Amino acid sequence: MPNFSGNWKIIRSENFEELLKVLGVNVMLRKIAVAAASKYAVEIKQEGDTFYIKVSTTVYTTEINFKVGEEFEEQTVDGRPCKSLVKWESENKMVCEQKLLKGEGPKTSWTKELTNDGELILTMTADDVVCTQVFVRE
């Protein structure tokens, strides 16, 4: 049953720095982050339109819980709290618009997609900037 359910390890991370640049993260941190980001692991437990996603690195880990179509709360990538809401684009592509609780700043989004060759593809937008990360089953 080829659904999002599984354990994924990152294999590619195009443009991560630029996203963080755009979110106003200073150089030194951006680089410390980019190094961190080679050990991204995503565990996904998916039943119907309901999603458990654990996202860990070597030292940090978060679990978000969501049903598609139901507004929920998470943080951006730069870790600002936001109102998020996911919708399907197709059989195995969902996309999430984030709107900031407090504060002002860039237009953040994220999508998860399963390719027909069994990779997980995460894209994360902030304004004009698009970061892509590809994961494979652990």
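Positions of Cβ are set from backbone N, Cα and C atoms, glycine also.
Reduced to three states, the DSSP call for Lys21 (mutagenesis position) is helix. Where Swiss-Prot documents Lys21 to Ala as a mutagenesis experiment, the accompanying text is: Loss of ligand-induced nuclear import; when associated with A-30 and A-31.
Neighbour count (other Cβ atoms within 10 Å of the Cβ, all protein chains): 17 for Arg30 (mutagenesis position). In Swiss-Prot, the entry for mutagenesis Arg30 to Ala states: Loss of ligand-induced nuclear import; when associated with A-21 and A-31. The structure shown retains the original residue.
Under its mutagenesis entries, Swiss-Prot includes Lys31 to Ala with the note: Loss of ligand-induced nuclear import; when associated with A-21 and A-30. In three-state terms derived from DSSP, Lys31 (mutagenesis position) belongs to a helical segment.
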